[PDB]
Amino acid sequence: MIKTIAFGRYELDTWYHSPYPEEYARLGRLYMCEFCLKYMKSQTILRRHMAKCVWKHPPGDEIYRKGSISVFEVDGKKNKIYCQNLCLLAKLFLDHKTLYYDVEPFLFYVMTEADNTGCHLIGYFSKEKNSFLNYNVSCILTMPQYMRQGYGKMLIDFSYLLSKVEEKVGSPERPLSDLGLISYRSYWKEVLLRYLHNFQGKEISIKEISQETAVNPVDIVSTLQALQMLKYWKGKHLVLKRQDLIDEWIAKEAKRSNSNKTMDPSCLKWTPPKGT
Amino acid sequence: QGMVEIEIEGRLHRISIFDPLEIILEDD
Ligand SMILES: CCCC(=O)SCCNC(=O)CCNC(=O)[C@H](O)C(C)(C)COP(=O)(O)OP(=O)(O)OC[C@H]1O[C@@H](n2cnc3c(N)ncnc32)[C@H](O)[C@@H]1OP(=O)(O)O
Ligand SMILES: [Cl-]
Ligand SMILES: [Zn+2]
């Protein structure tokens, strides 16, 4: 049963089982092309593949580029094989993954970091092409060798950037895993404290914050509760602008900029696909 | 008809999404 993956220059321990064919799942170690995501049986087979494989980046359209960081929009109907490979690969680290086979109704936003050999996979999020529940993320992953460096938050931030450009309010697909809820709560806090740090008025509505940030009103209210910023005095509810919370936020956001782990809206060249 | 429920300091509450809410610093 599958225990590790060879992926470019990394060797990755798998968290959960993924339904690779038994011919492969029978092995303990699976070899992957880091660019087209084909899975193979041995180092030897991979080496032969790497001599033949033309791909040096995801398929699809590069819609974000800031220096060495890119995001590629892959259509699951146009690149079924790549997206299915991506889906089997993500299930090695997702406890509960929506689906694997029918990738056609989904778009995949694949984030990469470039060096002189090509555009290497950092992570991705999928997104329903047409979601009744207005979910702007279906699943999201940062590859293990990249985890806990701020790329997950860039992926989340990017998913809301798409929503803004579509003039939509978005929300992640329920249910949220523990790692996902921690990351979303961190992002929501950042976005809420940033808005309030910049707003000079003395009253605001949830809808106003929601329409500016593309964040859903319920998650806004939920973050306000988590921050203990919803108080009750006399008859109505008030927002408590906690000094420390924004004080810690400017110190934290200083460190974020310093490390360049931010998405930059002016680096997005994108018009929403096949729905506008 | 967009409203949210939860509790603040042992008190169940209910909040509108369109009503302006007042921002404060540290007064009472
Ligand atoms: C969303 C629709 C429904 C779903 O699919 S939910 C499933 C989400 N995906 C998964 O669970 C797959 C496994 N996990 C992941 O891929 C990543 O952990 C995930 C959720 C993308 C986060 O990616 P990262 O690149 O690590 O995130 P990041 O560096 O931007 O930091 C985000 C905040 O989360 C925190 N955190 C991140 N990893 C943690 C960990 N192991 N244990 C405890 N806390 C953790 C991290 O410190 C950061 O918080 P903060 O800014 O310091 O307050
Ligand atoms: Cl390089
Ligand atoms: Zn390949």
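So for chain A, numbering is Swiss-Prot's, and the shown residues are 336-611, in order.
Recorded method for this deposit: X-ray crystallography, 2.2 Å.
Cβ atoms are placed via backbone N, Cα and C, with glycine included.
Per Swiss-Prot, active site, proton donor/acceptor is recorded for A:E508, and the stated evidence type is a curator's inference. A coil conformation is recorded for A:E508 (mutagenesis position) in the three-state DSSP classification, outside any helix or strand.
Per Swiss-Prot, the feature Zn(2+) binding site maps to A:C368, A:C371, A:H384, A:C388. Sequence-distant neighbours of A:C388 (Zn(2+) binding site) (same chain, 6+ apart, CB under 8 A from its CB) are A:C368, A:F370, A:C371, A:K373.
Look at Swiss-Prot and you will find A:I475, A:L476, A:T477, A:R483, A:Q484, A:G485, A:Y486, A:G487, A:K488, A:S512, A:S521 tagged as acetyl-CoA binding site, backed by experimental evidence. According to DSSP, A:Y486 (acetyl-CoA binding site) sits within a helical segment.
Experimental mutagenesis is annotated in Swiss-Prot for A:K338 to R, with the remark: Decreases ubiquitination. Secondary structure at A:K338 (mutagenesis position), as computed by DSSP, is coil.
Taken residue by residue with DSSP, A:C371 (mutagenesis position) is part of neither helix nor strand, so it is coil. According to Swiss-Prot, the experimentally introduced change A:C371 to A is described as follows: No interaction with MCM2 and ORC1.
Long-range C-beta contacts of A:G485 (mutagenesis position), restricted to its own chain and to partners at least six residues apart, with a cutoff below 8 Å, comprise A:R591, A:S594, A:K596. Here the residue is the original one, while Swiss-Prot reports the published mutagenesis A:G485 to A with the comment Abolishes histone acetyltransferase activity.
Under its mutagenesis entries, Swiss-Prot includes A:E508 to A with the note: Abolished histone acetyltransferase activity. Counting only residues at least six positions away in the same chain, the Cβ atoms of A:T433, A:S466, A:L468, A:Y470, A:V472, A:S473, A:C474 sit under 8 Å from the Cβ of A:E508 (mutagenesis position).
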Those residues of the chain, 6+ apart, with a Cβ under 8 Å from that of A:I475 (acetyl-CoA binding site): A:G458, A:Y459, A:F460, A:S461, A:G487, A:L490, A:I491, A:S494, A:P507, A:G515
Any idea what the Cα distance is from A:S521 (acetyl-CoA binding site) over to A:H384 (Zn(2+) binding site), rounded to a whole Å? 41
Minimum Cβ neighbour count within 10 Å among the binding-site residues A:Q484, A:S521: which residue? A:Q484
According to DSSP, A:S521 (acetyl-CoA binding site) sits in helix
How big is the Cα-to-Cα gap, in Å, between A:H384 (Zn(2+) binding site) and A:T477 (acetyl-CoA binding site)? 25
